[PDB]
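S.K.: Pasting a structure below so you can have a look.
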Amino acid sequence: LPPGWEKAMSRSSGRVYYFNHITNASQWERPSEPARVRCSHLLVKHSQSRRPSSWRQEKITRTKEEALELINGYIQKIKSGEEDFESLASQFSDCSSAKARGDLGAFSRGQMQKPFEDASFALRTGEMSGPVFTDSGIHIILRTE
Ligand SMILES: COc1ccccc1-c1ccc(C(=O)O)o1
């Protein structure tokens, strides 16, 4: 299995699934290192965020647990097809890259907080992460290239 992926048992179904410990992705199908990748993201900040402020809200007061909740709702809607990533990111991301549908352009290793970098480099093109925690808050990452 590609970097970070492991077999687990579903504790509802007892069906086998795969989870990734670097990106926090999880899925039923069996899964499948570039100099540069391109990613978008949807950030949800909380009161223990490095900077508890964003373009959406001068004072961010939601708890880390409430942030994780919002993130999990957005992941549910994205995975169900009910909203797309770009649209939730534009409305809801606490990063001002919300204005570009969450797009950050291409970067290589060396540039981002590590947990974000590692998640982005472990994603496959097209692939979306689970909740990824950094000092800025809780990220959903989409690898676009
Ligand atoms: C693309 O943005 C990030 C990637 C990794 C770690 C943090 C960030 C980020 C974007 C905006 C902010 C912040 O307001 O702290 O933090």
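Quick note: numbers on chain A are straight from Swiss-Prot, i.e. 7-38, 51-163, in order.
Using N, Cα and C of the backbone, Cβ positions are placed for all residues, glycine too.
For the mutagenesis experiment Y23 to A, the note given by Swiss-Prot reads: Reduced affinity for KIF20B. For 52-163, the entry in Swiss-Prot reads domain 'PpiC'. Under the heading of mutagenesis, Swiss-Prot lists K63 to A and annotates it as follows: Loss of peptidyl-prolyl cis/trans isomerase activity. No effect on the interaction with IRAK3/IRAK-M. Abolishes IL33-mediated increase of IRAK3/IRAK-M protein levels. Recorded in Swiss-Prot as a mutagenesis result, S71 to D or E carries the remark: Loss of peptidyl-prolyl cis/trans isomerase activity, nuclear localization and cellular function. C113 to A appears in Swiss-Prot as a mutagenesis experiment; the accompanying note says: Loss of peptidyl-prolyl cis/trans isomerase activity; decrease in DNA repair of double-strand breaks by homologous recombination slightly less efficient than that observed with wild-type protein. No effect on RBBP8/CtIP.
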S.K.: On the three-state reduction of DSSP, what should I expect for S71 (mutagenesis position)?
M.R.: coil
S.K.: Using a 10 Å cut-off, grab the number of neighbouring Cβ atoms around the Cβ of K63 (mutagenesis position), all chains included.
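M.R.: Taking every protein chain into account, the count is 24.
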S.K.: Near ligand 1, which of the mutagenesis positions show up if the criterion is a Cβ under 6 Å from one of its atoms? Options: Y23, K63, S71, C113.
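M.R.: Listed by sequence, the hits are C113.
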S.K.: I'd like the Cβ neighbour count for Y23 (mutagenesis position), meaning other Cβ atoms within 10 Å of its Cβ, all protein chains included.
M.R.: 15
S.K.: Since 12 residues are absent from the deposited coordinates between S38 and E51, report the CA-CA separation in Å as an integer.
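M.R.: Both gap-flanking Cα atoms are 14 Å from one another.
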S.K.: Measure from the CA atom of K63 (mutagenesis position) to the CA atom of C113 (mutagenesis position) and give the result in Å, rounded to a whole number.
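M.R.: Here the two Cα atoms lie 9 Å apart.
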S.K.: Might you list, by sequence position, any residue in that chain lying six or more from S71 (mutagenesis position) with a Cβ less than 8 Å away from its Cβ?
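M.R.: The list for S71 (mutagenesis position) reads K63, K77, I78, given in order along the sequence.
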